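Following: one structure in structure tokens, then a few remarks.
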Amino acid sequence: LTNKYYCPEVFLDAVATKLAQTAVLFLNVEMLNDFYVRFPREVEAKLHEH
Amino acid sequence: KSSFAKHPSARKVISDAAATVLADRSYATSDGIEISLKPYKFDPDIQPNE
Amino acid sequence: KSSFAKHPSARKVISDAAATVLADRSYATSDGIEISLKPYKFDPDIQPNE
């Protein structure tokens, strides 16, 4: 990895994979878990009101 | 695949409920992700295995 | 170790400058750390190498 400026492809792919994975963790907890918990409550309320 | 294959109106109510929950969490998820990425924006140092 | 071994007044001025900078930034660091740790609180998934 010492000649990063000589090999931009592998470097940019490493950055992309890293950003992707840590963002994936925070996403899974926050957005995904909140969806699993809030979604049924919203379905019930909106269907009843409809 | 669900039992709401017909009744497109109620199906739309369900779909729109999902959409509104996701919309409610979207910003908080995004901001939290950018805060979690704050260190990698400064120096996304790459490990040899990565 | 510096040239300010003597002069406890000047030295303590330097020390208090460091102290007030750290005190100023302390809150943002703590809250940001809890936000960044929010995913590992829910599931601190352990990889075989860890």
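We number chain A the same way Swiss-Prot does; the residues here are 815-864, in that order.
Method reported for this entry: electron microscopy, 14.7 Å.
Even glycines carry a Cβ here, placed using N, Cα and C.
The Cβ of A:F840 (mutagenesis position) has 22 neighbouring Cβ atoms from other residues within 10 Å, across all protein chains displayed. The annotation that Swiss-Prot gives for the mutagenesis experiment A:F840 to D reads: Abolished GTPase activity.
Mapped onto three states, the DSSP output places A:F840 (mutagenesis position) in helix.
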